[PDB]
Amino acid sequence: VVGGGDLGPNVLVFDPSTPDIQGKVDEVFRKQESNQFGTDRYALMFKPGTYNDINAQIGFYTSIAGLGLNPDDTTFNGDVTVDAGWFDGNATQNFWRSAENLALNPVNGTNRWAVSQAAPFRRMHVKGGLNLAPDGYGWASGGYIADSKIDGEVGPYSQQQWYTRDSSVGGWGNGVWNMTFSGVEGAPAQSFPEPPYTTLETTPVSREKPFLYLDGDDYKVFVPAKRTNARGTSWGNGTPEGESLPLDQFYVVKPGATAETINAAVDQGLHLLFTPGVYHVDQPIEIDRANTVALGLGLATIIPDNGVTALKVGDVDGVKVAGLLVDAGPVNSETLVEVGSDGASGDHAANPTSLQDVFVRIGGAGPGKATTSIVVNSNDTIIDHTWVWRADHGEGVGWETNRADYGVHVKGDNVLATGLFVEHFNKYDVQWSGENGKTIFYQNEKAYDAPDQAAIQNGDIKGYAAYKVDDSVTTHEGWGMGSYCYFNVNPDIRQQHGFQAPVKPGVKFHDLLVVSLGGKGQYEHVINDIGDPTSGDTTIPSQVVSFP
Ligand SMILES: [Mg+2]
Ligand SMILES: [Mg+2]
């Protein structure tokens, strides 16, 4: 297998002398603005330089990034904008897009990034304010900022929840249901429940997402080294610790690539660069070599056919999976993504495997089925930004039609999730069986389409927790976690709790909430049989500050 080669027609590369950049980006946006489930994919890439009079509007399945080693190398006098015009001001479906490695001088002083899930904002320098809300302050369900510097105020306004890590902000305007911060210089003080700020001084461990850049005229991928007890940006005081890999050390995956070829590339020592597109596989992609980077551009998507697993990472150190959507096929897959083997017991603390900006979809673009979406077997794994989503709208949706029982199952020890979003599973959205797990920020919605109370009976419990720590676990800790319900098929359904965990000194939670959306169903409790039920139709959270 040969490494390197052209990035293909879905990677649009601009430099400051490119004619009609605005017209080019506008045409991508015209096509992608409302294209929620289409198969088209785009990566917009900007060579280092200064770009004037630019407003890059970002639609579905569109990534935008600069190609400098540092964010300020690629500067827009202008904006990278997501708004909600196509949905009449409602931003709750602004999914599957990304911005990375750019500096912005927004034209009116404020850049708008009004997104919901799977819309990461990484390694950005906003020289102004950042507005996360749609014009008109309608509903929005974000969001994720990492390794970024916002010189002025971040204004969430109507954003329901948000996670920011390892960043610097000049100010922070408000909280709604759950704004969580770890390692954020300028974060508002811990104040939950009012305002609902969950604030941690540092992030226990983080490792910034690898990214494509240009070293002179040569393409390379920069691979940041890990930080322990991280705080502030990695690039603020100049280039961080990390390694650069030349593009010729990557198999550049395009249409036509089989799992057999991809697997052969990894076995031969090549890393993986998935150009934007949709890749069907008839057997799992297997990454069994330590330190392999598997990096996707433009929301590159993998669909497993015939019920196979899409991606299996072996029991090795340092695998970095980033920027991929795994989209279930119509034939049920027992698992979509497995990190490590069943029973994996190896230590990877010094050099963990990570999933970053890995998104899963079951249904919505056609019928899709999977029993468990992500199984994390390997000890020390970092899950840093994931959205694992059983579709509630689109094509191929139904209680059976797109049944997906379990979202994420964590079996490894010392696993860390930062920015965990899991929604709509028929049974437990997240289950955690390994020891010493930590979650910083969780957002869940319960399945809308349970037909009746019996359909979600869980032994002698009504409903399955959105986040379940197994009763055998001795040590676990979670911060800033919310579960919301919208039982619209049968609003008489009651969900016993959002969270379930054993009662032990080393199993702790901080800042939990449950919310009924418009009275469609209600929660009886917050965690276990503790905390007040939700009531009425006005969407007021029920909260618990500390457990146990
Ligand atoms: Mg939503
Ligand atoms: Mg174990």
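Following Swiss-Prot, chain A residues are numbered 58-605, in order.
The backbone N, Cα and C atoms fix where each Cβ goes, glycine too.
Residues or ranges marked as active site, proton donor in Swiss-Prot (evidence: a curator's inference): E502. DSSP assigns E502 (mutagenesis position) to a strand segment in the three-state reduction.
Sequence annotations record features per position, and here Swiss-Prot assigns substrate binding site to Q174, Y194, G195, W196, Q217, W446, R447, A448, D449, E480, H481, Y505. A strand conformation is recorded for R447 (substrate binding site) in the three-state DSSP classification.
Experimental mutagenesis at this site is recorded by Swiss-Prot as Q174 to N, annotated: 280-fold decrease in catalytic efficiency. Around the Cβ of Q174 (mutagenesis position), a 10 Å sphere holds 23 further Cβ atoms from the protein chains shown.
Looking at Swiss-Prot, you'll find the mutagenesis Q174 to A noted as follows: 1300-fold decrease in catalytic efficiency. In the three-state DSSP scheme, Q174 (mutagenesis position) is classed as coil.
If you take the C-beta of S198 (mutagenesis position) and look for same-chain residues 6 or more apart in sequence within under 8 angstroms, you find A148, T149, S173, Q174, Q216, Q217, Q218, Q500. Swiss-Prot documents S198 to A as a published mutagenesis change and attaches the note 13-fold decrease in catalytic efficiency while nearly no effect on substrate affinity.
Sequence-distant contacts of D449 (mutagenesis position), defined as residues of its own chain at least six apart whose C-beta falls under 8 angstroms from its C-beta, comprise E480, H481, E502, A504, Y505, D506. In Swiss-Prot, a published mutagenesis experiment is listed as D449 to A, annotated 1200-fold decrease in catalytic efficiency.
What Swiss-Prot notes for the published mutagenesis of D449 to N is this: 330-fold decrease in catalytic efficiency while only 2-fold decrease in substrate affinity.
Record note (Swiss-Prot), mutagenesis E480 to A or Q: Loss of enzymatic activity. The unchanged residue is displayed. All chains included, 23 other C-beta atoms sit within 10 angstroms of the C-beta of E480 (mutagenesis position). For the recorded site, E480 (mutagenesis position), the DSSP three-state label reads strand.
A mutagenesis experiment is reported in Swiss-Prot for this position, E502 to A or Q, and the note states: Loss of enzymatic activity.
Mutagenesis annotation in Swiss-Prot: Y505 to A, described as 150-fold decrease in catalytic efficiency; the structure shown retains the original residue.
When other Cβ atoms within 10 Å of the Cβ of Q217 (substrate binding site) are tallied across all protein chains shown, the result is 24. Listed recorded positions: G195, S198, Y505. Those with a CB atom under 6 Å from ligand 1: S198.
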